[PDB]
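Trainee: One structure follows; several queries about it will come next.
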2 protein chains.
Amino acid sequence: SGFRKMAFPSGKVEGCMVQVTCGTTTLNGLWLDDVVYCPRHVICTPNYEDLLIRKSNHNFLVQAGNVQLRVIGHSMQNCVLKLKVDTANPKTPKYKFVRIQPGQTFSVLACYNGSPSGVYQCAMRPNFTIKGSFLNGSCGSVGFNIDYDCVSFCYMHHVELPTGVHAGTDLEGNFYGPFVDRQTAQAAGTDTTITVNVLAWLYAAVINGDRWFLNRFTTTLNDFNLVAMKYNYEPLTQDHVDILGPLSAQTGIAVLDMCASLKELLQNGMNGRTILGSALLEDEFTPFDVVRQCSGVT
Amino acid sequence: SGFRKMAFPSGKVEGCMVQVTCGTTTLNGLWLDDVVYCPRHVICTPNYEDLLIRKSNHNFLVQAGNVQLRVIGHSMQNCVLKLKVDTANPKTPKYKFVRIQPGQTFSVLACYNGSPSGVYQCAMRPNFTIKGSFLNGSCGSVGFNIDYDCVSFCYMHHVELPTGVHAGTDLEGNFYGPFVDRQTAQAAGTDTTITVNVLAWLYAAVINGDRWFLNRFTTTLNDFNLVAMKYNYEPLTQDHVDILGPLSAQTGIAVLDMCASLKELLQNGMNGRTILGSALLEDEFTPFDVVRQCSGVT
């Protein structure tokens, strides 16, 4: 029992983190096989093609712990740089580059100067930002999920937006959302609450014995989505209902019966109660996150 | 910017986790040098000295991944078993066994069948329980902090109490709190809120631009502690004030001025606002946790 914001074990990613320096700019890179991936803004001191043509392999200092890696080639792929090095990382895990959807979660290994500092969980917001914890020097830190032995890398950190939320790319160098690795007035757009995740977390609450918000009522999908729209919640789809199936079965509470609980919570608040130790409705746990934690996969 | 529940990178601990089986009971062990540490309740099927005298080395099956470790000796140290094995763990980090105080935080690497599943942060409660996330098979999972290259192990998981909170030992096998590794009606005592940590988190909020709860007032330590007692908060000491010094300096808000903010929040609530994304006062971040995250140590 219990329910925590739980990250994946970070060891497989720690062995991949290196430091990349170009000029006076130092940030983090990801060393997989004989390539180091890092944000292309490491070469700034704003046409990146010009900036990179002016660089040579020797302008990139790559440090893996106490070992300096020799750069033998460099190329740009969207907003990431690929630095080919003369040695393949012996600690390279089985890995994939996967782009995630808004609403999905991942673990972040925050690093500075190539050294891992901490690991935490977060979600891709509907507005394509993440509410991370990053300080200067954290660029190049990565987000990932782990399945069996395979690390699925989904995020590389590039930018802090004016509200203090964060933006970045997939590992192919393509930004999540309408953000750029340049100096503009860019800002996060309006965000919404991830409805399917709130429902998942209410199921986690029930599994853990918080039942006070339950009721005998059941709503219809259309009737619930009318309320979701009013409270700035994402629409709930039949696919979302199907995805919640396993949790609905385990608790014996139909999805649309839980939706009636959510409707009431939205219209009346909590009346001073808490759910899983929170006084707000939590939306950064996916259905998979709940199953994983209330079943125990390793 | 941003502020997350952030665990230490778990790699150094992952390389130490093994599976220990005795009879039909399987749980986790910690393999450091040529010793595997695990909960002594692995030998149950309630005088532990008798139970262990009846066992032999061959009754303990220890698996480190795909490798079976041969047990060459066994002894009991308080509530932990020490299984001497014929091979020293080549991945043993620099480590220490340190017992923590209520109010202090640590990272938990939850494991099942010797395999790490997730990592999260938690605090030792004033009542010596932890609000963890553990399922069947998680016994023997460990809690730790990391400083530079050194893993300070502080917790090993043994028991789930009736309210779903958790109890365990230090790595010398001594329980935190008045709990036992036997079947009794034991239950967590009344808990309190960790005041110094709430203040630390309010400083984190200020550092991150949440200032709405600030005021021009300053209270006295005695006057604040009168209010803390009424709201089931731990007393605040001059040492706590001194420990908060660095955060008070960085923000320019004196500790007793922040105490005036806490007093108001306790007496009036939040009026529908949030602090660092929470509608409750958070007490599971120490002053060190705040400095570490709002400064960037690795």
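Chain B uses Swiss-Prot numbers throughout; the residues present, in order, are 3264-3308, 3315-3567.
Method on record in the header is X-ray crystallography, 1.5 Å.
Positions of Cβ are set from backbone N, Cα and C atoms, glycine also.
The active site, for 3CL-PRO activity annotation in Swiss-Prot covers B:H3304. The active site, nucleophile annotation in Swiss-Prot covers B:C3408 and is backed by experimental evidence. For the natural variant B:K3353 to R, the note given by Swiss-Prot reads: In strain: Beta/B.1.351. What Swiss-Prot says about the natural variant B:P3395 to H is this: In strain: Omicron/BA.1, Omicron/BA.2, Omicron/BA.2.12.1, Omicron/BA.2.75, Omicron/BA.4, Omicron/BA.5, Omicron/BQ.1.1, Omicron/XBB.1.5, Omicron/EG.5.1. The annotation that Swiss-Prot gives for the naturally occurring variant B:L3468 to V reads: In strain: Zeta/P.2.
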Trainee: Out of B:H3304, B:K3353, B:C3408, B:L3468, point to the one nearest B:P3395 (variant position) in space (Cα versus Cα); all of them are recorded positions in the record.
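Mentor: Minimum Cα distance from B:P3395 (variant position) across B:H3304, B:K3353, B:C3408, B:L3468 lands on B:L3468.
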Trainee: Note that 6 residues are unmodelled after B:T3308 and before B:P3315; then state the distance between the two Cα atoms in Å, as a whole number.
Mentor: 10
Trainee: If I take the alpha carbons of B:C3408 (active site, nucleophile) and B:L3468 (variant position), what is the distance between them in whole Å?
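Mentor: Per the Cα atoms, B:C3408 (active site, nucleophile) and B:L3468 (variant position) stand 33 Å apart.
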Trainee: Let's check the environment of the residue listed as 'active site, nucleophile': how many other CB atoms sit within 10 Å of its CB?
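Mentor: Taking all protein chains shown, the residue listed as 'active site, nucleophile' has 25 Cβ neighbours within 10 Å.
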Trainee: Using a 10 Å radius around its CB, how many other CB atoms surround the residue listed as 'active site, for 3CL-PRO activity'?
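Mentor: There are 21 such Cβ atoms around the residue listed as 'active site, for 3CL-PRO activity'.
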Trainee: Go through B:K3353, B:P3395, B:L3468, the listed variant positions, and name the one with the sparsest Cβ surroundings, counting other Cβ atoms within 10 Å.
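Mentor: Lowest Cβ count within 10 Å among the variant positions (B:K3353, B:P3395, B:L3468) is B:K3353.
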Trainee: Reported as an integer number of Å, what is the Cα distance between B:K3353 (variant position) and B:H3304 (active site, for 3CL-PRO activity)?
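Mentor: Approximately 17 Å lies between the Cα of B:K3353 (variant position) and that of B:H3304 (active site, for 3CL-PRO activity).
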Trainee: Using Cα coordinates, what distance in whole Å links B:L3468 (variant position) and B:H3304 (active site, for 3CL-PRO activity)?
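Mentor: About 39 Å separates the two Cα atoms.
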